[PDB]
Amino acid sequence: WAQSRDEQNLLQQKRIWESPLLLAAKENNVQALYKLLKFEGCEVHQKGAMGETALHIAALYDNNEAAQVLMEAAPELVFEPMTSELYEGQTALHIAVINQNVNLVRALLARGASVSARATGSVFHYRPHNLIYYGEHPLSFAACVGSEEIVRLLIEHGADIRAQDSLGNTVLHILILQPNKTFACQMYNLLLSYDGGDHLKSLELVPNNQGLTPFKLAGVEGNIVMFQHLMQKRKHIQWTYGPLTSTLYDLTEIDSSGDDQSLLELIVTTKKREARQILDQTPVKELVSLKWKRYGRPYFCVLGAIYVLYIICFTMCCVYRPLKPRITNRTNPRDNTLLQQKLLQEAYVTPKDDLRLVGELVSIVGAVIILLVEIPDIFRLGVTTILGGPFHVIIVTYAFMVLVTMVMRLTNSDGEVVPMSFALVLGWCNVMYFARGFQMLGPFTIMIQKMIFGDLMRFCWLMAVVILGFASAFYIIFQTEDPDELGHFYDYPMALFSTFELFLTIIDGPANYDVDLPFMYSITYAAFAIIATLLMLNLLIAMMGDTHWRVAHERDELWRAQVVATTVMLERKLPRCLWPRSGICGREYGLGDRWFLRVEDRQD
Ligand SMILES: Cc1cccc([C@H]2CC[C@H]([NH+]3CCN(c4cncc(Br)c4)CC3)CC2)c1
Ligand SMILES: Cc1cccc([C@H]2CC[C@H]([NH+]3CCN(c4cncc(Br)c4)CC3)CC2)c1
Ligand SMILES: [Ca+2]
């Protein structure tokens, strides 16, 4: 798609090279353009490719000596914005502020220019293909390029500090998205110097269109530099006891007060890898440790002891399935037949089956309770880098499978083990979710997750590629030999199964010492062993070897997040009689109704 602007920028320079007026304005030839405006009166209001003016060109290629003439010969071009869609709304002041041309900006204000010129051009939007996002106002441009002299001159001419963009962002919301956090921190405080001054209606309370104060946005963006610079307005010093320093934190726009207004709600839902780096700062790291030590760790282990026993009961009733003989004289049709089906669909006898019946009634409510607490979370994606994604799928597919096994219990089939088997492994594989905040196997469980999707999925595709060539060759060689003393590949499905069974050295390999096997097998099996058993398989060890310590730190950082994120989940879906709010009420004491956190440190 980028060809448009590429062609347009090429079509731009073509028309500049074509029309001799803008060619002189681009190259700043004041002696030549005077011959055009007055002698052979040139069309002054020429509109180029992007609906631009000749003044817009002199501001681009910083030629302030030529634009001085255009202001003295036509001082109304300053009010002309770019008429194209790419640069709609952009004026000559924006380019002069971006390029930081002081005497050009200082002369534009001597002739009047809209300091609120909403540059709504398409390339000014906050998009990935747009390399920067300096906002829509010339004050944001001056603050983005980091020029105090331009910022105050716009304030000296009535610039709007709290001017929101299209996305509801003020001008502070844009500074956080900038890379140069070192110098932008100075610009932020300098920009706040022109605040309304009152205790209300300040810029740090004006939220994004999506409801994000600048303090909240810094956490989602992982801008630790701008984040800690915003903490000084909120933190409170208690006393100076030598090296010690008791510090009080305003704890307001951080702790989970209401619903989505929690700051930790954004850290756990975002995908930005630098947001995981936020919960190590001096207010958050201590709080999440307190919320996890008390209340956090115990309440989770209860659900662990609750859920683990719930699966044992379901397993205890699954292992005690109904029992019936064959019922049919089909004992020999296809000698390979070996089934012994289950019993009546009613089965109203009640000796000790009433003991197994109550467990089935225990297994149905746990599934619908899961559905009654997880189906209300129909949030798109958010599942399988993410945290509790796969388990929710494991849990809701387990619950749906048992709800099928209850429908399968009646009316249909004979021994519906399809919903019995799925709801058994998933029920036990889900207890790996209750790892997480458990010291030693928390980073373990996220590592095998980061390994089942990465190196294992790389290996599984190349593994399936190999066996299909051999299993077909194995079936072909053994679609003509006896399946009674060997026949590991009697039908093509078992050919694939027995060949795949040999990729992992599970079975013993076909090798009967009473037959003259097709020597193609002896050759095909040897090449199958060298490639698959050591070259392909031992390299999986080496592939798991390198990519382990490469992520042996991000896994722990992910583990702290999934410990903190799980600590956040309980505080929401649990009531209030248990799990009280962290901190101390600001009222009664000197403050009022707010909450504060006590933290001491140690200098040197
Ligand atoms: C901490 C944590 C949270 C969520 C998931 C996990 C891992 C273990 C459980 C899951 N896997 C995959 C799904 N499932 C399965 C079962 N049978 C065959 C196949 Br393929 C797959 C169980 C194992 C996924 C990765 C860890
Ligand atoms: C099969 C297997 C299992 C586990 C590890 C390995 C090797 C991978 C490379 C690793 N070591 C250390 C990481 N890295 C390093 C080397 N020197 C100094 C510094 Br600090 C770091 C590379 C060497 C370990 C040895 C092989
Ligand atoms: Ca063996």
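Numbering of chain A is taken from Swiss-Prot, so the residues present carry the numbers 69-452, 458-677, in order.
Recorded method is X-ray crystallography, 3.7 Å.
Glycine residues also receive a Cβ, built from the backbone N, Cα and C atoms like all the rest.
Among the sequence features in Swiss-Prot, the mutagenesis site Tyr201 to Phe is noted as follows: Prevents up-regulation of the channel by phosphorylation; when associated with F-202. In the structure as shown, the Cβ atom of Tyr201 (mutagenesis position) sits within 10 Å of 18 other Cβ atoms.
Taking Cβ-Cβ distances under 8 Å and a sequence gap of 6 or more within the same chain, the neighbours of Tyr202 (mutagenesis position) are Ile166, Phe192, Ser208, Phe209, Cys212, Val213, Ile242. Under the heading of mutagenesis, Swiss-Prot lists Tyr202 to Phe and annotates it as follows: Prevents up-regulation of the channel by phosphorylation; when associated with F-201.
With a cut-off of 8 Å between CB atoms and residues at least 6 apart in sequence, the same chain places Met609 near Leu535 (mutagenesis position), listed in sequence order. What Swiss-Prot notes for the published mutagenesis of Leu535 to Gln is this: Alters subunit assembly via domain swapping and reduces channel activity.
Annotation comment: Swiss-Prot describes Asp581 as Ca(2+) binding site. Non-local neighbourhood of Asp581 (Ca(2+) binding site): empty, since no residue in the same chain at least six residues away has a C-beta under 8 Å from its C-beta.
With a cut-off of 6 Å between Cβ and the nearest atom of ligand 1, the mutagenesis positions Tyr201, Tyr202, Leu535 reduce to an empty set. The distance from the Cα of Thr452 to the Cα of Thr458, across a stretch of 5 residues left out of the model, is 8 Å. DSSP assigns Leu535 (mutagenesis position) to a helix in the three-state reduction. Screening the mutagenesis positions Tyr201, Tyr202, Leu535 for a C-beta under 6 A from any atom of ligand 3 leaves none.
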